Amino acid sequence: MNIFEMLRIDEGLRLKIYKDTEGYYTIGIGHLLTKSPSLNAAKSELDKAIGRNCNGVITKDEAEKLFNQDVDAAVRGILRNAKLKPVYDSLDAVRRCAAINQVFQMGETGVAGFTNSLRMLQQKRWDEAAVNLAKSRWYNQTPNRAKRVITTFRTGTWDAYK
Ligand SMILES: Nc1cc(F)cc(F)c1
Ligand SMILES: [Cl-]
Ligand SMILES: [Cl-]
């Protein structure tokens, strides 16, 4: 198991513009295109990202390319964040994949409001952090996914991903 396989399992893969769980336009492997409700804005955004007139559809390679750049950007966003970095660098490898996932899903922004959880993870209070993390809109809106990430942080193993 690695980050790519993990997120690939959490985001699935779609080659045609779709709406995500929040109803925003996305494509490929969880690549958000825009939060706007205009399809046309979304297809324009897709063309810009791919570098060609896609007409709302892309190839698998194209999807994988976007995914690589998005994983990259996520980690980089972490290392560049002063509140994040120190927590992330205290964690072991598996749990670091769980931090990337959460960020890939919610943005550095979404995740910066997890202050109390961040602190628990930093102090390596696993069970405590896991209860705290569940107390959030993130776990109530996407429970099955959130359960997997939470277990990942709680145990430091890939058991939830089988
Ligand atoms: N949950 C979490 C998210 C991050 F971006 C970094 C980190 F260390 C923990
Ligand atoms: Cl791009
Ligand atoms: Cl879910």
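Using N, Cα and C of the backbone, Cβ positions are placed for all residues, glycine too.
Secondary structure at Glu11 (mutagenesis position), taken from DSSP and collapsed to helix, strand or coil, is helix. In sequence order, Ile29, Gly30, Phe104 constitute the residues six or more apart from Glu11 (mutagenesis position) in its chain with CB-CB distances below 8 Å. Annotation of the mutagenesis experiment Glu11 to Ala, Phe, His, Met or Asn in Swiss-Prot: Complete loss of enzymatic activity.
Quoting Swiss-Prot on the mutagenesis of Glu11 to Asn: Loss of 84% of enzymatic activity.
The annotation active site, proton donor/acceptor is assigned in Swiss-Prot to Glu11 (among others) on the grounds of experimental evidence.
Following the DSSP three-state reduction, the secondary structure of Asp20 (mutagenesis position) is coil. All protein chains shown were included, and the count of other CB atoms within 10 Å of the CB of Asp20 (mutagenesis position) stands at 16. Here the residue is the original one, but Swiss-Prot notes a mutagenesis experiment at this spot, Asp20 to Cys: Nearly no effet on specific enzymatic activity.
Listed in Swiss-Prot is the mutagenesis experiment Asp20 to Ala, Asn, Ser or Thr, annotated as follows: Complete loss of enzymatic activity.
What Swiss-Prot notes for the published mutagenesis of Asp20 to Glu or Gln is this: Loss of 99% of enzymatic activity.
Marked as active site, proton donor/acceptor by Swiss-Prot on the basis of experimental evidence: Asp20 (among others).
Experimental mutagenesis is annotated in Swiss-Prot for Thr26 to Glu, with the remark: Complete loss of activity at neutral pH; covalently bound substrate. Its Cβ placed at the centre, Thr26 (mutagenesis position) has 21 other Cβ atoms within 10 Å.
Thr26 to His appears in Swiss-Prot as a mutagenesis experiment; the accompanying note says: Facilitates transglycosylation more effectively than hydrolysis; covalently bound substrate.
The substrate binding site annotation in Swiss-Prot covers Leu32, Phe104, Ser117, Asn132. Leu32 (substrate binding site) has a Cβ environment of 18 other Cβ atoms inside 10 Å.
Under mutagenesis, Swiss-Prot gives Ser117 to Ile with this note: 500-fold decrease in enzymatic activity. In the three-state DSSP assignment, the secondary structure recorded for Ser117 (mutagenesis position) is helix.
Counting Cβ atoms from all protein chains shown, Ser117 (mutagenesis position) has 24 others lying within 10 Å of its own Cβ. Swiss-Prot gives this note for the published mutagenesis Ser117 to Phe: 10-fold decrease in enzymatic activity.
Taking all protein chains in view, 19 other C-beta atoms sit within 10 angstroms of the C-beta of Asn132 (mutagenesis position). Taken residue by residue with DSSP, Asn132 (mutagenesis position) is part of a helix. Record note (Swiss-Prot) on the mutagenesis of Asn132 to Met or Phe: 2-fold decrease in enzymatic activity.
Experimental mutagenesis is annotated in Swiss-Prot for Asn132 to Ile, with the remark: 5-fold decrease in enzymatic activity.
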Just how spread out is the substrate site if you go by the largest Cα to Cα distance in Å among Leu32, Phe104, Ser117, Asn132?
27
Distance check, please: Cα of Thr26 (mutagenesis position) against Cα of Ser117 (mutagenesis position), rounded to an integer number of angstrom.
29
